[PDB]
Amino acid sequence: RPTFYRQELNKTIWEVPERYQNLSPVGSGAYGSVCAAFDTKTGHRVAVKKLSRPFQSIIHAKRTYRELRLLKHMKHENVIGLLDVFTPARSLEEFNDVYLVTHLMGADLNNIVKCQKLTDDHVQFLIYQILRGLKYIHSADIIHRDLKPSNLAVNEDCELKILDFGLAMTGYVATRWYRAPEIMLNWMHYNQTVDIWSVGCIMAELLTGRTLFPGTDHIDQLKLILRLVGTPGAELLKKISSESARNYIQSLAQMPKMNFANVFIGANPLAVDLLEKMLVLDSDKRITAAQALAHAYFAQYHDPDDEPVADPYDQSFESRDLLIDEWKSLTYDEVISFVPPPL
């Protein structure tokens, strides 16, 4: 057990190992206060996040557990990982706070796009890395569910990490713009390829400097989507479980798929082709991350020997019906058993 020291900063108590120095507040909210700090053991600048009250309810307890499990599992260059997790508690009986430590992220991809349309070589490299990370994430049977520019961290060298996994929306709002239509309107039990739709939305925006589907509400968004990709045929309609949703779709004038070379004017033809494969309305027919990596658009970077998959991820706890204290005791074992990564 390391030695902990205790202080109040902006009216939050921080009780952390002596390895973490020069804590300064960078954040507060529903989920957690965050400080930036210097990690003397690794030499990195880090984000230390104190979870507000993680065992407040069965859903929060389970949320905390889920988040911890997920961050413990993710070990890939293009995906956020855990540097440390700790509690000042010396026993299960006094366990209440959880702190997570990750690399301090500077700029997200919004910074990068908001300024301009990018060069094609830049779009290739950035999308390459999202798909590399996504191959890994999907190989573990994990679905991100909330990919968008603010959840992608990018450095000065254009190196990228996927953050902020959706682990359990109204109006003119950025978060909904990147979501696949079947998840946006709950048409069906959805696929990992909801994430591929998101990548297509992001890629389009990188190439044009504009939001692809900036709908003013769910309906206006759908219409934007159907105008580009066409209205569902019979085959897709059959897979939509809500009768009302099917009737709503059949109320709309049918529309053909547009020519994407006349939307993405002047883009690389290989970029146009890849967008056509990602932005397919029927989620059974969308390209997978692994197939997208093999697409000619990424010939400069693709190397199937350097695109690893994840170790199997046991997600059986999601079906498990436990009490608060059982979720808490599982989370405590996960904290105590943490093994840090290599220097």
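The numbering of chain A matches Swiss-Prot: 5-172, 179-353, in order.
Header says: X-ray crystallography, 2.1 Å.
For all residues, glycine too, the Cβ spot is worked out from N, Cα and C.
Annotated in Swiss-Prot:
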- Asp168: active site, proton acceptor (ACT_SITE)
- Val30, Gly31, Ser32, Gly33, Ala34, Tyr35, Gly36, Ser37, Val38, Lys53: ATP binding site (BINDING)
- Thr180 to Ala: Phosphorylation blocked (MUTAGEN)
- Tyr182 to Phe: Phosphorylation blocked (MUTAGEN)
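In this structure, the recorded positions under consideration are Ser32, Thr180, and the one with the smallest number of other Cβ atoms within 10 Å of its Cβ is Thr180. The maximal spread of the ATP binding site, taken as the longest Cα to Cα distance among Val30, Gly31, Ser32, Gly33, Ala34, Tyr35, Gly36, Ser37, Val38, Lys53, is 14 Å. Unmodelled segment: 6 residues between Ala172 and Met179, spanning 14 Å (Cα to Cα, whole number). Neighbour counts were taken as the number of other C-beta atoms within 10 angstroms of each residue's C-beta; across the binding-site residues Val30, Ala34, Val38, the minimum falls on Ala34.
Remark: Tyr182 (mutagenesis position) has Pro224, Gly225, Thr226, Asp227 as non-local neighbours, by Cβ distance under 8 Å and separation of at least 6 in sequence. You'll find the Cα of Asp168 (active site, proton acceptor) roughly 13 Å from the Cα of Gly36 (ATP binding site). Note: the Cα of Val38 (ATP binding site) and the Cα of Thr180 (mutagenesis position) are spaced 27 Å from each other. Between the C-alpha atoms of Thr180 (mutagenesis position) and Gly36 (ATP binding site), the distance comes to 24 Å. In sequence order, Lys54, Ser56 are the residues of the same chain, not among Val30, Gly31, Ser32, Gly33, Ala34, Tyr35, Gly36, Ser37, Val38, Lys53, whose CB sits within 8 A of the CB centroid for the ATP site.
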